[PDB]
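Report on one structure; see the data block that follows.
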Amino acid sequence: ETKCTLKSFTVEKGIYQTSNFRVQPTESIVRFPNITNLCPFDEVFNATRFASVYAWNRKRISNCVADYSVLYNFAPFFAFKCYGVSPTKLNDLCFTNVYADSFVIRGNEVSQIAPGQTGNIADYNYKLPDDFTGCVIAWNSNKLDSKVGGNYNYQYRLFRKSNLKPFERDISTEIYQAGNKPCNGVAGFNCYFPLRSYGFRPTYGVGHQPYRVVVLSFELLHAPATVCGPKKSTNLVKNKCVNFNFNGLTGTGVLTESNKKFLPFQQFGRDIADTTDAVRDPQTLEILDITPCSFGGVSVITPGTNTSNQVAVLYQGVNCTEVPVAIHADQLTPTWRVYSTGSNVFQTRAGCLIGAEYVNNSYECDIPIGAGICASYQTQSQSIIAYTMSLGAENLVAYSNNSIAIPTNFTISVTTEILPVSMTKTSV
Amino acid sequence: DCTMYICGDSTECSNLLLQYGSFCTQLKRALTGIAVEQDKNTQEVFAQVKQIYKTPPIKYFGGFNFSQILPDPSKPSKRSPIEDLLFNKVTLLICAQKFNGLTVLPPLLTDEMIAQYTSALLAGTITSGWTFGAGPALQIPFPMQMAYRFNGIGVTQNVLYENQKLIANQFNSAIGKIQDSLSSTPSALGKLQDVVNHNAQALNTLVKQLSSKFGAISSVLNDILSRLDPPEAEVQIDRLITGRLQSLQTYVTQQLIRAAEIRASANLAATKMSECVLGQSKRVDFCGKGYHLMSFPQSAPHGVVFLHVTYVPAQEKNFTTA
Amino acid sequence: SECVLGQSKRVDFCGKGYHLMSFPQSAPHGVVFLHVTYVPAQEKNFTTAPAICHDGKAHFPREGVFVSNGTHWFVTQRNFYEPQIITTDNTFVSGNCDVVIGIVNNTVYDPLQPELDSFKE
Amino acid sequence: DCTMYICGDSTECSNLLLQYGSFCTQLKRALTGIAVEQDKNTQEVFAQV
Ligand SMILES: *[C@@H]1O[C@H](CO)[C@@H](O[C@@H]2O[C@H](CO)[C@@H](O)[C@H](O)[C@H]2NC(C)=O)[C@H](O)[C@H]1NC(C)=O
Ligand SMILES: *[C@@H]1O[C@H](CO)[C@@H](O[C@@H]2O[C@H](CO)[C@@H](O)[C@H](O)[C@H]2NC(C)=O)[C@H](O)[C@H]1NC(C)=O
Ligand SMILES: *[C@@H]1O[C@H](CO)[C@@H](O[C@@H]2O[C@H](CO)[C@@H](O)[C@H](O)[C@H]2NC(C)=O)[C@H](O)[C@H]1NC(C)=O
Ligand SMILES: *[C@@H]1O[C@H](CO)[C@@H](O[C@@H]2O[C@H](CO)[C@@H](O)[C@H](O)[C@H]2NC(C)=O)[C@H](O)[C@H]1NC(C)=O
Ligand SMILES: *[C@@H]1O[C@H](CO)[C@@H](O[C@@H]2O[C@H](CO)[C@@H](O)[C@H](O)[C@H]2NC(C)=O)[C@H](O)[C@H]1NC(C)=O
Ligand SMILES: *[C@@H]1O[C@H](CO)[C@@H](O[C@@H]2O[C@H](CO)[C@@H](O)[C@H](O)[C@H]2NC(C)=O)[C@H](O)[C@H]1NC(C)=O
Ligand SMILES: *[C@@H]1O[C@H](CO)[C@@H](O)[C@H](O)[C@H]1NC(C)=O
Ligand SMILES: *[C@@H]1O[C@H](CO)[C@@H](O)[C@H](O)[C@H]1NC(C)=O
Ligand SMILES: *[C@@H]1O[C@H](CO)[C@@H](O)[C@H](O)[C@H]1NC(C)=O
Ligand SMILES: *[C@@H]1O[C@H](CO)[C@@H](O)[C@H](O)[C@H]1NC(C)=O
Ligand SMILES: *[C@@H]1O[C@H](CO)[C@@H](O)[C@H](O)[C@H]1NC(C)=O
Ligand SMILES: *[C@@H]1O[C@H](CO)[C@@H](O)[C@H](O)[C@H]1NC(C)=O
């Protein structure tokens, strides 16, 4: 691994950093709320006569299973533009609540039901918010929304004072003041009737062919989930690194009971950096701390590959009563796990050291591990030994109030010193 | 760490990051270089003595009082009262948030291994003078060393021998006052606190910046991956990858500049320790204010403290000259 | 500028020990200094006293230090062993003989007195 | 200044910039540090008497 890291076939004496280790989770637990009954979306979808734009209906659905691949049979269409969610993934997500609605318009403005779309057909009739997330469906409804004599049940508004607020419906019918003449009379010049009606005939082609629009609009919030799909619940495990799913909140780690005084309305726990800390069980009323699985870094202390072939491993910043567990049956993030707990395991403030024997001795530091611990390759035939660094040779000076020491001979010596002065010039 | 920070242990995120190339290898190399440099910095300031010297059991220095600075064996750690005050004055949930890859490695030279160096330097500089800077240490009585030090600044040596008691009293009183001077004001140890605050604040702002959106759907990898299909999920997470890479690059650049700043102060401290401590300095206003006499080193969290002993004239009388 | 074109009094700047000389050499993208320095060696320890009292007047050394092998008293330089007889041009007088701690008795030889007493008679 | 440079006193530009996070806080901090340093520089060269 070190040879791969350095992109070379030869390495020199020193300590190198290679990669990280992480105890992968063993099993998974999935807990959902206990949803009862099925809400039929088919009868919700269709109406005997689709309401006009100036007065559109809406239904709010909750407390039922969320199956969404069944609607392909109860409504003909061509697009199924589910922008927010992948259609096949709806069987698992848990939602707060959902809205369903439908209304009939002309085909010239099918793309006008979208965030940021302006114009009289959307500004004064129906405009989406800029952060819409749903499954808009548009169908060319000529077989069921037209008559040879001209179907006249369809209505919209064209004149009004100012733009309407998002998802607001106005059903009043009052003569708009579109001139200097005071519009108090029933009708006349400069007094226009706000409600213009469509005229639909089979002679009309595309564009003017009437269309029907069906909208399912989700809304997601960190609130008690009431809608979720058909997924089976599972049981609970504790104190072991596992995958967990809670109400649609995927995660991985260890779960342990904690003395968190959550108030009844408070549900989640959070801390700095938007990291989830505690979760509330969808079935029982219990609060538990969540802690990420143990991880760390691995370093390789080796002498020169010229000299020998043995190495020693150092796991940084982990108590190595859990490293043998980290050496599991094809579970540890590093592929190699041969070392495991093959004796000569030493504990150090920096981390845990495998492959070297502690010696009650003191030399000069050669390969520095840290916290005053340094290793070397030597005999005791040849092995790796780790020891506490030695500052130097202890000395005692016979200080006294009437003593002096004077030299009687000298020595000339010559030393060397090297200093860089410049670097290679370049141009790009 | 490269991956564990940018990618929340995902699988497709790692493969998408491999496309960008070897950006994070330079980040992993620069931090290692900085760590090696900061381990080497403390090896020059302190490790300048050949051997660990020791003081004699009987402590009497011409009437001078060094009890405030010499190590006291009563404490578990051989640290002088001044060092004990300095350690308490500097103040070293926040660490639990560093589960995203951030780590702090321990220094190579532990604290008592530094206290032993400081004690050795004090013993050498109060027993043998400056002779142990160049060759083997040679014993010499302390008042004679003081006579040499006065002779070094143009004052004849009879001045000391006729005024031993007064100088001893002044030295003792000065040390006594300087012991309280640090504790009186709280802003004496400001640079060291600035160092620790800058490091902590940089780490905190990195961790907080981790949770931004950078114009994406959401700030959590798991939600976006389980929320959309891959062909749009990758488009959504590309912006997150770019933002986090930019944040890491900014962090490492700032750390490089700060390390370059610190190295100059380390070199200056090494020069002062070589010149002021192991000898007498003729440079003006270098080793304290006034004519320089002696110096004493002490250790503090991530730093060194010098006590400069200097000589200053006083009462003046004016005469006629030719 | 400092080590080569002169002598440096800074401690441990131009090499380890008392500085004598330097020589420069060139290397690819750098320079190499050869520092020639001075280091003491064999040590001998003696007894010392800060002052000498002859006639109630202290005698302090001019430049050096007092020393004694056990019987006589000599004055020698600090960095080398070279004893000399304590004459009147090695010492200077300052004060009386009661305000100093550690003073010891001895006789300071006066080169003028016997020379000008033998001739004048 | 953060906003006045990137955003020409607009309103939507400010809201779009808030989503990026706290990039310009460090820019406002570093320049202040430099200004304090350059004010302190002249206090050592001259103010020695
Ligand atoms: C490494 O883990 C072991 C096992 O938990 C620790 O040993 C126990 O540590 C707790 C507190 O950490 C003590 O209360 C127990 O008395 C310890 N038991 C034994 C048998 O030692 C050990 O302390 C951990 N390592 C470090 C450095 O804390
Ligand atoms: C000072 O030391 C030097 C060597 O360090 C001594 O020179 C040696 O003298 C002996 C006796 O003549 C020779 O055998 C050696 O070969 C000399 N060494 C060298 C390097 O030349 C010198 O004698 C010493 N000084 C005194 C006064 O003894
Ligand atoms: C020289 O020798 C020692 C050096 O420390 C000192 O003797 C001590 O003097 C103090 C106070 O004068 C006494 O309390 C100790 O009991 C002495 N130590 C002994 C007697 O072992 C002093 O500086 C000098 N001693 C004399 C006798 O002049
Ligand atoms: C050197 O200074 C120390 C510090 O003041 C002296 O120790 C003090 O002695 C007095 C009187 O016995 C006590 O009240 C203090 O509590 C002591 N302080 C400490 C820190 O122990 C010491 O006596 C002085 N040395 C001499 C020779 O006078
Ligand atoms: C201390 O130094 C004196 C210096 O005079 C030594 O005395 C001389 O010793 C030599 C050795 O035989 C004699 O030839 C001289 O005549 C002596 N000088 C005088 C004036 O009598 C003395 O021997 C030395 N003592 C020790 C222990 O080294
Ligand atoms: C030699 O030194 C001793 C003590 O260091 C001197 O002895 C004292 O000298 C004073 C003044 O002359 C007398 O009042 C004392 O009575 C002396 N005490 C003793 C025990 O002798 C002495 O004067 C010095 N000089 C000589 C020539 O001995
Ligand atoms: C669902 O089943 C659990 C399992 O015992 C039960 O406790 C709960 O009352 C049921 N109903 C709801 C709404 O959770
Ligand atoms: C239209 O809605 C009505 C309402 O009950 C329903 O009976 C009818 O089957 C629907 N027709 C469809 C979905 O084609
Ligand atoms: C390996 O070491 C031997 C002895 O130290 C040396 O002769 C040889 O050149 C080295 N090999 C390489 C490839 O450097
Ligand atoms: C080393 O020291 C430890 C504890 O101090 C002791 O248990 C062990 O026997 C010693 N071994 C040797 C070879 O000194
Ligand atoms: C000393 O200075 C003062 C003014 O500071 C002056 O009055 C006095 O005459 C001076 N001394 C002599 C001896 O001139
Ligand atoms: C010189 O020092 C030694 C111990 O290092 C001591 O035994 C000896 O007595 C000293 N010399 C003299 C003349 O006292």
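Chain C is numbered as in Swiss-Prot; the shown residues are, in order, 1030-1150.
We read in the header that electron microscopy, 3.5 Å was used to get this structure.
Note that Cβ sites are derived from N, Cα and C of the backbone, with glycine treated the same way.
As recorded in Swiss-Prot, the features of this protein are as follows:
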| type | residues | note |
| --- | --- | --- |
| VARIANT | C:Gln1071 to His | In strain: Kappa/B.1.617.1 |
| VARIANT | C:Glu1092 to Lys | In strain: Theta/P.3 |
| VARIANT | C:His1101 to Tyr | In strain: Theta/P.3 |
| VARIANT | C:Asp1118 to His | In strain: Alpha/B.1.1.7 |
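A map of Swiss-Prot features onto the structure.
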residue: C:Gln1071; record: variant position; DSSP (3 states): coil
residue: C:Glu1092; record: variant position; DSSP (3 states): coil
residue: C:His1101; record: variant position; DSSP (3 states): coil
residue: C:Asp1118; record: variant position; DSSP (3 states): coil
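Distance from the CA of C:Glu1092 (variant position) to the CA of C:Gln1071 (variant position) is 22 Å. Note: the Cα of C:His1101 (variant position) and the Cα of C:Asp1118 (variant position) are spaced 18 Å from each other.
A straight line from the CA of C:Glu1092 (variant position) to the CA of C:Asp1118 (variant position) spans 11 Å. Sequence-distant contacts of C:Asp1118 (variant position), defined by Cβ-Cβ distance under 8 angstroms and a gap of at least six in the same chain, are C:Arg1091, C:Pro1140.
Cβ neighbours within 10 Å of C:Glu1092 (variant position), excluding its own Cβ and spanning all shown chains: 9. Of all Cβ atoms in the protein chains displayed, 12 besides its own lie within 10 Å of the Cβ of C:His1101 (variant position).
Proximity to chain A (Cβ-Cβ distance under 8 Å) holds for the following variant positions out of C:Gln1071, C:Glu1092, C:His1101, C:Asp1118: C:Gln1071.
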